Amino acid sequence: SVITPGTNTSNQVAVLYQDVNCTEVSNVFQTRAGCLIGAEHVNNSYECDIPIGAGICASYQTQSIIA
Amino acid sequence: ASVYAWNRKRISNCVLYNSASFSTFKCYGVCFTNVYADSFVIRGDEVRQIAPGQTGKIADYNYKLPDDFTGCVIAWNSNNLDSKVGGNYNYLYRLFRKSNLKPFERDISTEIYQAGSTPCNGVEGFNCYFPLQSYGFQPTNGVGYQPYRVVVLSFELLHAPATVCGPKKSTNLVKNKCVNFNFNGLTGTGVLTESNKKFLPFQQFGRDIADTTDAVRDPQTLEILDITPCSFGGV
Amino acid sequence: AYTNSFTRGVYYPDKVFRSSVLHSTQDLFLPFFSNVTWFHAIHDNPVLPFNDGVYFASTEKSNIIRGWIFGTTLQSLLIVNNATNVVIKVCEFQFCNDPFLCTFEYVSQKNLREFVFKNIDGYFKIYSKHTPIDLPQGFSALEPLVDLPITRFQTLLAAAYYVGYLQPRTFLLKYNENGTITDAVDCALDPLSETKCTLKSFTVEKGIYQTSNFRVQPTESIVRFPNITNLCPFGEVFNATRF
Amino acid sequence: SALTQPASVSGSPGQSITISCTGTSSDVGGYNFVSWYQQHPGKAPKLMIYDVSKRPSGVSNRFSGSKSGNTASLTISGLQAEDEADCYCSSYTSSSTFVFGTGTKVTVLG
Amino acid sequence: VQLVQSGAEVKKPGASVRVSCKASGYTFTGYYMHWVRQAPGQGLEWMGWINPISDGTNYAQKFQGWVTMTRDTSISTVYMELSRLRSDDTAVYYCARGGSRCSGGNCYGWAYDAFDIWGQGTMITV
Ligand SMILES: *[C@@H]1O[C@H](CO)[C@@H](O[C@@H]2O[C@H](CO)[C@@H](O[C@@H]3O[C@H](CO)[C@@H](O)[C@H](O[C@H]4O[C@H](CO)[C@@H](O)[C@H](O)[C@@H]4O[C@@H]4O[C@H](CO)[C@@H](O)[C@H](O)[C@H]4NC(C)=O)[C@@H]3O)[C@H](O)[C@H]2NC(C)=O)[C@H](O)[C@H]1NC(C)=O
Ligand SMILES: *[C@@H]1O[C@H](CO)[C@@H](O)[C@H](O)[C@H]1NC(C)=O
Ligand SMILES: *[C@@H]1O[C@H](CO)[C@@H](O)[C@H](O)[C@H]1NC(C)=O
Ligand SMILES: *[C@@H]1O[C@H](CO)[C@@H](O)[C@H](O)[C@H]1NC(C)=O
Ligand SMILES: *[C@@H]1O[C@H](CO)[C@@H](O)[C@H](O)[C@H]1NC(C)=O
Ligand SMILES: *[C@@H]1O[C@H](CO)[C@@H](O)[C@H](O)[C@H]1NC(C)=O
C-alpha cells in the first residue's frame, strides 16, 4: 500500500507492506504496524493529514512526505 | 508434404465443401477473410495424432497443432495416386528429437540422435540413433497403412485486412435508417449516419467505450460513417 | 557506446479506433527509461543480435543512412530504400554495406527519424515517425504502422545513431479527442506509476490506496519422494503369456 | 583383428563341443552384442547367435550359444554328423565397428 | 526374399572396379546395409555400411580411402567401387544387411535376411 501528496503535487511516494516485517523484499522504518519506506518518521506529533494506522498518521512537510 | 518437412501455403483475397467427393473432414465451421494452410500424405492409422490435444511421435517430433487453434482439415485416401509397388520411401517423418515441438515448429536437421551419454559424433550405433523414418507405403497396405492425402487450414481472424473466400457478394448502400449489414470482416444490423471524424486508417473501425462498434472504413471509399443502435427505448 | 533512454516507445497495432478513450493495454512496450545505445559513427558500426523486439533512431541528415538488413527464425528478409523501386526481399547474403552501390519479395514507395519493428506471430509489423531535433526526452504520439506476413540485424550507408529493444509491460493511454493516444503512463516503471495505472486516472488526490498483492517467491524446490526403487514386476504382469 | 579360436574341434555325435569365441573386454566383454556363424564351405554362412546366446527364429535345434566376459562360449549342443562343414564368429565393436573370428574347422568321430 | 549382385568384374591388376547389389521383398530401405568379403580358406571381412534412409555410413578404417560405397532409391539398388587396388587384391566380395536396431516392421528382420550373393574381383586370361 502507498501514500501520496497527490499526483499533481509531487513525484515523491511512500509505501507500506501491510503489517509486513522488513528483512524481506532509502528511508526505512518500523511501527508495530509493518514495514514502511519513503515516508519520514517524525518525532514531533501532528494532527492527522493521512491515516497510517495504530495511532500513526502521515502528511507532507519538512517539503516532502512525513510520518 | 512429408509432415516433418511440412510446407505452408498463404492465401488471401479470393468452397469445395459444396461437394463431398473427398472423404474426410475435421472442422469447426461450415465466409471469412484469409488463412494459413498445410498439407500432407499420411498412413491412415497415424491421423489419430492429428487433432488438438493429441499424443505420439507426430505431436512430439513432426508437427504440432495448437491446442487452441481454429481452422479445419480435410483428408482423403490417396492410395490411387500413391500406394505403388516397392517404393514410396520418399515420404519421410521424424521419429526422435532432443525435444518436443511447439505449435507449427519444424526441424529438418538430420544429425544422428545420440541417446544418453554417448558422444555419437555423427555416426549411428547402439544408443546412437538416426532421427528419421519413412513409410515406404505400398499396394498391399491395409487401410491403416494406406496413404490418405490431407490438407490443413487455419484462419487469420483479424478483420481490418481485406480478403475473402471464393463465394461472397455485396450490395448497394444507403446513408440512413436501420439496416442489416455485412462486410467480409464485419456484419450485423444498425442505423447508420455520417461521421464527425476520420480514423487512423489502420484502424478498420471505431468502437464505443462499451466496445460495441461505432464506425467502419466502408470499402465504397474506406469511408467513415457513424451509427446509432437502431432507435429503441422503453414504453 | 551507451546512453540513457526515455518516452515515445509506443505504437498502434490495433484495428479498433477509439475516441478520447484513455484505454490501457498490456502488450509488448519499451521499458522507457535510462538505458539505450547511442553511438558515434566509427571505422566500426557492427551488427548485433535481435532481442525481444527492436527499437531505433538515427540522424544522418544527408539521408546518409541507407538502412538495415535482418536475420530471422534463429530465409529472412532485407529491404533497401530509395526515391524509387523501394523493395523488400529475402535472399542469402552476397553483399557489403558500402555507399556507392532468393524466395520472396515485396515492393512499395538536426534531422532525425525513428523506427521500431517486430514479428507478429504470423504477420510482421513496422512503425515509424520522424522529426528534426539529442534523445527523445519529451513525449509525443508515435508509431503509425506498416505490417508484413511473418534473429539478427545489420545495416548499410560524422553521423549519429541510437539502438534499443522492447519488453512485455503494461500502460495506460491518454488522448487527444481525435482518438489519438496523445499521452501514456506506464504501469511497470514505478510503484507510483503502478499506483496511477492501477487506479486508471492520470491524477489522484493526496491519500492512501491499496497498491497490489505481493508474494515472497519461493527460494527453490524440493521433492522428498520415497526412499526405495525396487522394480515392480510388470514384466511378469504382462508377460506370463498364458494369460 | 587378432580375435581367434581353434581349428578342427571335433567329436562323435551328441558330445557337444564348445567354442570359446574369444577376444577382449573392449569387444566381446566390451559389448552385449556378440554373434556366431557356421557352414558347409562355399555356401553363404549360417548364423546361429546374434547376441551372446539369443538364437534367431528357426535356430533352435542342437544349438547352445553363450558368452561370458571376453569369451563367446557357444556349445554346439551335441554333434549329429551334420557337418561337411566349418564354424565361425563375430561381434559388434567400439566406435560402432564390427569384428570377426578365425573360425574353426569341425570333424565328427565314431 | 530377393537379393542379387554383380559377379566377376575382372581386371588386370592395379586398377578400380565397380559393384552393384540389389535387394527387395524386404522393404529394401529398412536398415543400414553392410559390405563383406572372404577368400577360399581365408576369413571374412566387414568393411562398412550405408544407411538407405540417409547417406550415413560406417567403415572399417583399414578400408577408407580406397573403398567407395553408394546406394540408390530409384531402382532399390546399392553399389560399391573398389579402387586402384594393390596388385593381387583378389577374392570374393558381398553385401549384407544387419546392424543394431529394430526400425519397426519385422522387429528383427536383420543380417541373414540379406547376407547373400557373391562376385569375384579378379584378373584372368582367356
Ligand atoms: C513382456 O515381454 C516382452 C518381450 O521381452 C517385453 O518386450 C520389451 O519391450 C520393451 C519396450 O517397452 C523393450 O524396451 C527397449 O527396447 C529397445 C529396443 O529393443 C532397447 O533399446 C531398450 O534397451 C534397454 O533394455 C534392454 C533390455 O530390454 C537392455 O539390454 C539395454 O541395454 C537397454 O537398457 C540399458 O541397460 C543399461 C544397464 O543397466 C543402462 O545403463 C542403460 O541406461 C539402459 N538403457 C535403456 C535405454 O534402457 C529396451 O530394451 C524391450 O527391449 C523388450 N524386451 C526385450 C527382452 O527386448 C515386454 O515389455 C514385456 N512386458 C512388460 C510389461 O515389460
Ligand atoms: C497542484 O499542486 C500544487 C501544489 O501541490 C498546487 O499549487 C496546484 O494548485 C495544484 N494544481 C491544481 C490544478 O490545483
Ligand atoms: C521482524 O524482523 C526482525 C529482523 O528483520 C526480527 O528481529 C523481528 O523479530 C521481526 N518481527 C517479529 C514480530 O518477529
Ligand atoms: C526520536 O526519539 C527517540 C526517543 O526519544 C530518539 O532515540 C531519537 O533519536 C529521536 N529522533 C529524532 C529525529 O528526534
Ligand atoms: C542502465 O541501467 C543500469 C542499471 O541501473 C545502470 O547501471 C546503467 O548506468 C544504465 N545505463 C546507462 C547508459 O546509464
Ligand atoms: C483533431 O485534429 C485536427 C487536425 O489535426 C485538429 O484541428 C483538431 O483540433 C483536433 N482535435 C482534437 C480534439 O484533438
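Note that chain A carries Swiss-Prot numbering, so the residues on display, from first to last, are 596-620, 640-676, 690-694.
From the backbone N, Cα and C atoms, a Cβ is placed for every residue, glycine too.
Under its natural variant entries, Swiss-Prot includes A:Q613 to H with the note: In strain: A23.1. Under a cutoff of 8 A between CB atoms, and with a sequence separation of 6+ in the same chain, the neighbours of A:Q613 (variant position) are A:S596, A:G648.
The note that Swiss-Prot attaches to the published mutagenesis A:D614 to G is: Increase of pseudotyped VSV particle production ex vivo. Increase of viral load in hamster upper respiratory tract. Produces more infectious particles when cultured in primary human epithelial cells; increases replication and transmissibility in hamsters and ferrets. Using a 10 Å Cβ-Cβ cutoff, A:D614 (mutagenesis position) registers 13 neighbours.
For the natural variant A:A653 to V, Swiss-Prot gives this note: In strain: 19B/501Y. The structure shown keeps the original residue. Reduced to three states, the DSSP call for A:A653 (variant position) is coil. On its own chain, A:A653 (variant position) has A:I598, A:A609, A:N641, A:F643, A:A672, A:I692, A:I693, A:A694 as residues at least 6 apart in sequence with a Cβ closer than 8 Å to its own Cβ.
Sequence-distant neighbours of A:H655 (variant position) (same chain, six or more apart, CB under 8 Å from its CB) are A:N641, A:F643, A:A694, listed in sequence order. The natural variant A:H655 to Y is recorded by Swiss-Prot, whose note states: In strain: Gamma/P.1, 19B/501T, 19B/501Y, Omicron/BA.1, Omicron/BA.2, Omicron/BA.2.12.1, Omicron/BA.2.75, Omicron/BA.4, Omicron/BA.5, Omicron/BQ.1.1, Omicron/XBB.1.5, Omicron/EG.5.1.
Cβ neighbour count for A:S673 (mutagenesis position): 18 (other Cβ atoms within 10 Å of its Cβ, all protein chains included). Quoted from Swiss-Prot, the note on the mutagenesis of A:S673 to A is: No effect on O-glycosylation by host GALNT1.
For the mutagenesis result A:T676 to A, the note given in Swiss-Prot is Partial loss of O-glycosylation by host GALNT1. Residues within less than 8 Å, Cβ to Cβ, of A:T676 (mutagenesis position) and separated from it by at least 6 positions along the same chain comprise A:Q690, A:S691, A:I693.
A Cα-Cα distance of 19 Å separates A:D614 (mutagenesis position) from A:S673 (mutagenesis position). By the rule that a residue counts when its Cβ sits under 6 Å from some atom of ligand 1, the recorded positions A:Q613, A:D614, A:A653, A:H655, A:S673, A:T676 yield nothing. In the three-state DSSP assignment, the secondary structure recorded for A:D614 (mutagenesis position) is coil.
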